Amino acid sequence: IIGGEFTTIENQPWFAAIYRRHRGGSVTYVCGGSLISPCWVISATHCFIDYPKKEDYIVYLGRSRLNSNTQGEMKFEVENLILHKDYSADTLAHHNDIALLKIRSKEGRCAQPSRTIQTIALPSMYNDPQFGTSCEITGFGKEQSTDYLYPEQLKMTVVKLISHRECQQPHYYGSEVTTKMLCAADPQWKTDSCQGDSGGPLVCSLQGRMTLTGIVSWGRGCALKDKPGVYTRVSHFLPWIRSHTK
Ligand SMILES: N=C(N)c1ccc2cc(C#Cc3ccc4c(c3)CCNC4)ccc2c1
């Protein structure tokens, strides 16, 4: 996250921290995720497509820091890694950038909801917020494009949704951004999501309800003028999520 503020897991209890085990036993951060039910974490397929072995991943719930065992945190393995069969990448745009991770403790249990571990509600079909609506993003992603390290402490920011017609303008993304994608940015281009925030939530309060409106997917640079953050529009994927969690 570029700009914004440092936060803790109690303010974002649906936030899942996803890591990968490498050969030799070292563990590194991959992407964010969101708890949608006790056994299921939703993320972006582009985070896993190059390393599709479920046994390699570690998922934490209730974790506030990248290298700290936050009190009350829960560690899990991936029982089922589901990638979207029509996922594809263009030079900029990612298509069908959505993934599901079925989680399991070493005892074979799913998440136990607590003050720091809670689910996030899915959106309803054809009911996304209007352009100009303020929404929040969370992640352990880069603080600056030139950084190679990720922040130790979890961050958050607030951005505004951008219309499809504004996002399709020539100086923005043209025809490369589609109706299955949602644009969101800072009107002053100072805060945004960035590399490492992928797979993480775009949470919008709509009609009084906190909703998983988007999943961090792609963008040209980070916090660049006329280059919004692009998110998977979760409301389009409700039949796919239902079928793969049944
Ligand atoms: N401006 C943004 N909001 C934004 C949002 C998401 C981003 C995501 C990345 C990235 C990445 C990345 C890095 C490594 C690999 C993949 C993707 C996909 C498959 N191969 C590995 C970089 C900049 C990003 C910028």
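To match Swiss-Prot, the residue numbers of chain A are left as they are there, and the shown ones run 179-424.
Using N, Cα and C of the backbone, Cβ positions are placed for all residues, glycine too.
Database features, via Swiss-Prot:
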ACT_SITE  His224  active site, charge relay system
ACT_SITE  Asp275  active site, charge relay system
MUTAGEN   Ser323 to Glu  Abolishes phosphorylation, proadhesive function and ability to induce chemotactic response; when associated with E-158
ACT_SITE  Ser376  active site, charge relay system
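Known features from Swiss-Prot, placed on the structure.
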residue: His224; record: active site, charge relay system; CB count, 10 Å: 24
residue: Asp275; record: active site, charge relay system; CB count, 10 Å: 28
residue: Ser323; record: mutagenesis position; CB count, 10 Å: 13
residue: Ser376; record: active site, charge relay system; CB count, 10 Å: 24
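For the pair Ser323 (mutagenesis position) and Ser376 (active site, charge relay system), the Cα-Cα distance reads 14 Å.
Only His224, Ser376, of the recorded positions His224, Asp275, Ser323, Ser376, place a Cβ under 6 Å from an atom of ligand 1. Reported as a whole number, the C-alpha separation between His224 (active site, charge relay system) and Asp275 (active site, charge relay system) equals 6 Å. Between the C-alpha atoms of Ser376 (active site, charge relay system) and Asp275 (active site, charge relay system), the distance comes to 10 Å.
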